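Colleague: I have a structure I would like to understand better, so I am pasting it below and will then ask my questions one at a time.
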Amino acid sequence: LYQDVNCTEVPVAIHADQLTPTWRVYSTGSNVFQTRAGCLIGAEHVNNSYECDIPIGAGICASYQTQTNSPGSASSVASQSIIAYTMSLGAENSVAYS
Amino acid sequence: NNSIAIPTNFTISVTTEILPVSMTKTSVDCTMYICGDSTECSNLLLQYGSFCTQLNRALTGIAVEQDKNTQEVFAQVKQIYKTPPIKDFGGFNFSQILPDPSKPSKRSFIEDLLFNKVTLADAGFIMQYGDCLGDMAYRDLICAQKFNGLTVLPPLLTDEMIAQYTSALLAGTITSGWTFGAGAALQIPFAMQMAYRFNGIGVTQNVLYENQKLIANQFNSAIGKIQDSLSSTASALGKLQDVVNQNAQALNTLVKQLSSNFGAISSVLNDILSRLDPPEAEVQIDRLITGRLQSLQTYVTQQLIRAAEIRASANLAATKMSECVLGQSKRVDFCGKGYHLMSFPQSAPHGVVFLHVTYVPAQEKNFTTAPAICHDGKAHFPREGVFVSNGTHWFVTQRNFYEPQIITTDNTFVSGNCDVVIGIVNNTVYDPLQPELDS
Amino acid sequence: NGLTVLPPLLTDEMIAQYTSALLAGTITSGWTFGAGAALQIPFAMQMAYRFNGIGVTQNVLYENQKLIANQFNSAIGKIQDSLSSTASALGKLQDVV
Amino acid sequence: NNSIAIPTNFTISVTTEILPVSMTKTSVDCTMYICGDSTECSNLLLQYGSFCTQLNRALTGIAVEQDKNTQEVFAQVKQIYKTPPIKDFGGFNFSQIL
Amino acid sequence: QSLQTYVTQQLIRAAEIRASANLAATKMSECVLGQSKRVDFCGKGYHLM
């Protein structure tokens, strides 16, 4: 994680300026996207939110396995890898008040 | 010896307490601060060694404890609670302090007024104008102010999360009362929550209902007074503003100290190298590095004192939240002046705010009291409440409010004789059994 | 060398006045003045409520009221002995100074 | 399982607790302490600059907080109360401490 | 350096004094003004005043 900086000045000659509003970011889904707090390499953003594992900042936490405290089987050599996500603020609940 | 004062009316006063929780997270790098891309200066600086490594460790520990303090103060319940879509509380209106669903940002009205009460600028368009600053609007982000690598690490917890925690706690208090803090949340009407709280302070809940609606108004008006407290007093947020000002002054002073000569020929390493030869300039460079290291050590020590102050404030804030907000505290003057009824938390930039709703007598009247009553040789002591007299008749009223009632054997028991008590008086006690035997 | 000692904002007379006022309120107004407007009440009736606070029925108080007063009075005398038999009571202030 | 202890008599013990509130308010001036009416020493000392200004600010803050602590400890009631001219308390005698 | 050391010691003493004064004020609010149910906070034994 390059902190409080933008991964733009780093040497890159493989891409040509295409006149893009945001750092030529054309993704089909939740693929790695630049963050204002810092530039992270090695994790993919996920829309879903879970309990914080490794706090970083601005509510962004990183976790290795793509699940939280599973009583069952852990991670494997499969496509699952490190992810960075907005920690789930508590647990949603509803109270029947009258 | 024979005069007592009994309250005949009560008022619901509300106060505010601002408690710092955290502060700006700072970090200083030895290399850039002391040496500007010069190999010789770096080589000389590495001689000291572990000083910079321990200063960085101390700063990291300060940041970790500052984050933990905020987590403890706010993140206390794993379950997030929300208010019902229909706002019915028997007369109470928390919409002023509750988040506004219409506004895209879930910020309470109180926070909006706190932000507005500071001197802002009209030259342009007010789109965002400060998302983290402690109630001001300034120029460009830390990168603008970072000309020596004085990086400011963003806080782990965002203001939106703090506001969500405060809203959840407030909703639990309104709906679940204090049950959620002691275990699983238990829904209960708000009008029935104040009934138990009055009994907690020795006031029978019977008054509440008789003035329930009125009490609600007394509560509502109190909220309005809070707004006046902002107009008539700008020192409510004095603690947070003073802390921010002190931190900014310390950072600025540390920045200007870079230009201090410390008895050298010049305050710039490049000028010294250009005008003066390296080998003889070694002494001047060493002296400058020593001075900068001493200044950094002094700044770090001051930061340690500030961190100790902030943690001490945050521990008290968390204790109050656990006691004042989640439950009911019997400690006097701990949850605000007067008998404690409840407390509402509110987010604040690098701090927290507590609004203490309390019970305070309003009108008091004098009465003639006696230690006890002994009619037929057997004394009669009050189980609850103190005897009062208007000059002709003797009545029994509850401890913290005027509510005279006919004296009966149900509310008193027999202990001792007439002689044993000192100052005792004689009176007749209504016996429910006697009229029944007449028929 | 100019080691000026700034005088304290609060004078000992003011501290003594505050202590006397608080003590008088406690004797006369009990704990009511700290929670709002002062409410006069006989001292003998103040201990009655305090005993009930600790789970002791006030009935005992009256039966031994005078005696209790003596037990209180004698205690004050013991304080004087604490000064003669122990000079470390003010250890904190002396050590700080 | 069938034995209990019940008090048959009570005593009124009194203890004392001494708590520091404040201390002596001190102040040190850089000029006189370091330099005795010498221009060169003062000129050299002014090179450091903000050190003396921040030390004085810290001392002033210490004094302010020490005064505030005393104010909070003692100045808690705006209304000053006084004992009645007749000392009748049902047997208690506070004249020793009053 | 000596002045800085003295000022640091003064800061520690001030922190000690404020910590003592906060406890004293809490006791005054609880022990003196009201009745405290906390054990061994307002002296050994059940607190009366």
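Throughout, chain C uses Swiss-Prot numbering, with the displayed residues spanning 856-952 in order.
A Cβ is built for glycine as well, from the same backbone N, Cα and C atoms used for every other residue.
Sharing the feature lines straight out of Swiss-Prot:
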VARIANT   C:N856 to K  In strain: Omicron/BA.1
VARIANT   C:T859 to N  In strain: Lambda/C.37
VARIANT   C:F888 to L  In strain: Eta/B.1.525
VARIANT   C:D950 to N  In strain: Delta/B.1.617.2, Mu/B.1.621
Colleague: May I ask which of the variant positions C:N856, C:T859, C:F888 is closest to C:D950 (variant position) if we compare their C-alpha atoms?
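Modeller: Comparing Cα positions, the candidate nearest C:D950 (variant position) turns out to be C:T859.
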Colleague: With 8 Å as the upper Cβ-Cβ limit, not reached, which of the variant positions C:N856, C:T859, C:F888, C:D950 neighbour chain D?
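Modeller: Near chain D: C:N856, C:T859, C:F888.
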Colleague: Round to the nearest Å and give the CA-to-CA distance linking C:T859 (variant position) with C:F888 (variant position).
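Modeller: Cα-Cα, rounded: 40 Å.
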Colleague: According to DSSP, does C:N856 (variant position) sit in a helix, a strand, or coil?
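Modeller: DSSP call for C:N856 (variant position): coil, neither helix nor strand.
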Colleague: Three states by DSSP: which one describes C:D950 (variant position)?
Modeller: helix
Colleague: Cβ distance under 8 Å to C:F888 (variant position), same chain, sequence separation 6 or more: which residues?
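Modeller: Counting only residues 6 or more apart in sequence, the Cβ neighbours of C:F888 (variant position) under 8 Å are C:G880, C:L894.
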Colleague: Select from C:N856, C:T859, C:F888, C:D950 the variant positions whose C-beta atom falls under 8 Å of at least one C-beta in chain A, and return them in sequence order or as 'none'.
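Modeller: Among the variant positions C:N856, C:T859, C:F888, C:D950, not one has a Cβ sitting under 8 Å from a Cβ of chain A.
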Colleague: Can you tell which of C:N856, C:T859 has the least company, meaning the fewest other C-beta atoms within 10 angstroms of its C-beta, among these variant positions?
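Modeller: Output over variant positions C:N856, C:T859: least Cβ neighbours within 10 Å is C:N856.
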